[PDB]
Amino acid sequence: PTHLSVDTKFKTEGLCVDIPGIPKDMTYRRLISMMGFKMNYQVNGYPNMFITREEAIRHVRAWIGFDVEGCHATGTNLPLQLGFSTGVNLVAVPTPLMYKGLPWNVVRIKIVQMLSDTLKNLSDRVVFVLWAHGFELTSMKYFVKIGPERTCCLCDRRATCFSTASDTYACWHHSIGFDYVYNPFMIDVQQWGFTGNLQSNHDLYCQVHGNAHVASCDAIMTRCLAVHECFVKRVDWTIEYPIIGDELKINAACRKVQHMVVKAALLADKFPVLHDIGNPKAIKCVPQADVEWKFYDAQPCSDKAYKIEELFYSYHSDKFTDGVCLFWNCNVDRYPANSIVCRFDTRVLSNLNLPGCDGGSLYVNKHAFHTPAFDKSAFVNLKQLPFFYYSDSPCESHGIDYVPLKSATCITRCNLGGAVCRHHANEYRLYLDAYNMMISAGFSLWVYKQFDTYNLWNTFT
Ligand SMILES: CC(=O)Nc1cccc(NC(N)=O)c1
Ligand SMILES: CC(=O)Nc1cccc(NC(N)=O)c1
Ligand SMILES: [Zn+2]
Ligand SMILES: [Zn+2]
Ligand SMILES: [Zn+2]
């Protein structure tokens, strides 16, 4: 057992209002057959359209909530409303963005374009995330083809689309003009064992996604509940995720900014103790610094921000009021005034940051971190940390091509002396790039209000 056996049982109670009379005794094999697909006793990399929870979790970047509603109602084929967690609603006729009624042959083209544009920078596949009541599963034959695992007609990537026009296969990158989703995956969240309907289960955990009673709304709620179950209530930091973007540069930048900012604060205000609050694996980011370095363990909160009352009180320099507190992606309700803070802004648009549960976002960079909603009120005792570069390293090249650097924010012996040296200019520009990377990836930096870079100039005399 690595994949989901097609001979696994499927609970059909969810299905029986769109599909009256459905057998109680039902496997994936009989269900895939009922959906009009033929698995043609095939050992070719696609053993089941349906996947385990573990497989879905490994493919979270591929998740698209999908819901279909009998627009007209339950011989008599009537219009269907197709909703996706992208906020798209399509109406298919048999003849919160809301499109007029069109035949399947044009609806299927729009489905490929939408999935391709959403997923090409995210994933090698699609995982349709369902709260299955019947119409979603019986609609698939009209826009899905299955068969052996194939590759793109223009690259090495696995095929995700098929064209009836040209009888060829494409990935998400190369699918323009393709009309069928090829070898999609799917998970029915109702199989996980809930009481009561989607809204009632979704609304236990999340107040940000309403019900307009359109299909896209159920599609979003279904994916939200799935993220809640797999990344909020349950958490797995062993699971690794592929590089799809600037992960490595962002992580390098984060290390360089943390060392820079913490080193500068210790030099400027000479705190006798630093309280390092957060990752239990955390290492001294300024190993040479005089200070008393005291660590406090807190795993990433994935549900609600930690309450400062529980982190601190219940009895350590015990006095967290002594020296400075370092919260480096340790998300709390309200930072103390004597803090250095890095806080991920869940609202940022990137390929690393997926929509999450209850205003939170799912930040996927090597591991998946469901991050509680960014809240500006957490930072009331602090101010934004302005950009600066600080170095006491000697002015000395070794081994670029130069416009001489002029900057008020290049805090070096050489800038003090009137003229930035070439070494410090190269380092400044590398640091500014790293900084810009980290910010644009969605990290925000906050500091105690007395922090002033003017105090760093006298650390050279
Ligand atoms: C009760 C009812 O509408 N049934 C049904 C079943 C399958 C497809 C469709 N319609 C379609 N536009 O494909 C309708
Ligand atoms: C990168 C991100 O957004 N999340 C993250 C990463 C490492 C540690 C923590 N938090 C902790 N309290 O250990 C959170
Ligand atoms: Zn391709
Ligand atoms: Zn929600
Ligand atoms: Zn210099």
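Chain A uses Swiss-Prot numbers throughout; the residues present, in order, are 5949-6022, 6027-6047, 6076-6295, 6298-6381, 6388-6449.
Every residue, even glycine, has its Cβ placed from backbone N, Cα and C.
Pulled from Swiss-Prot, these are the features on record:
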VARIANT   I5967 to V  In strain: Omicron/BA.1, Omicron/BA.2, Omicron/BA.2.12.1, Omicron/BA.2.75, Omicron/BA.4, Omicron/BA.5, Omicron/BQ.1.1, Omicron/XBB.1.5, Omicron/EG.5.1
ACT_SITE  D6015  active site
ACT_SITE  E6116  active site
ACT_SITE  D6198  active site
BINDING   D6256, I6257, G6258, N6259, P6260, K6261, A6262  S-adenosyl-L-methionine binding site
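With the fewest other Cβ atoms inside 10 Å of its Cβ, the least crowded of the binding-site residues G6258, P6260 in this structure is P6260. You'll find the Cα of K6261 (S-adenosyl-L-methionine binding site) roughly 39 Å from the Cα of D6198 (active site). On a Cα basis, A6262 (S-adenosyl-L-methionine binding site) lies 40 Å away from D6198 (active site). Distance (Cα-Cα) between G6381 and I6388, which enclose 6 unmodelled residues in the deposited structure, is 10 Å. Nearest to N6259 (S-adenosyl-L-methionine binding site) in space, judged by Cα atoms and limited to the recorded positions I5967, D6015, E6116, is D6015.
Other C-beta atoms found within 10 angstroms of the C-beta of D6198 (active site) number 29, with every protein chain shown included. Of the listed binding-site residues, namely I6257, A6262, the sparsest Cβ surroundings within 10 Å are found at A6262. A Cβ within 8 Å of the Cβ centre of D6256, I6257, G6258, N6259, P6260, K6261, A6262, the residues given for S-adenosyl-L-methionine, is found for these other residues of the same chain: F6275, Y6276, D6277, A6278, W6310, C6312.
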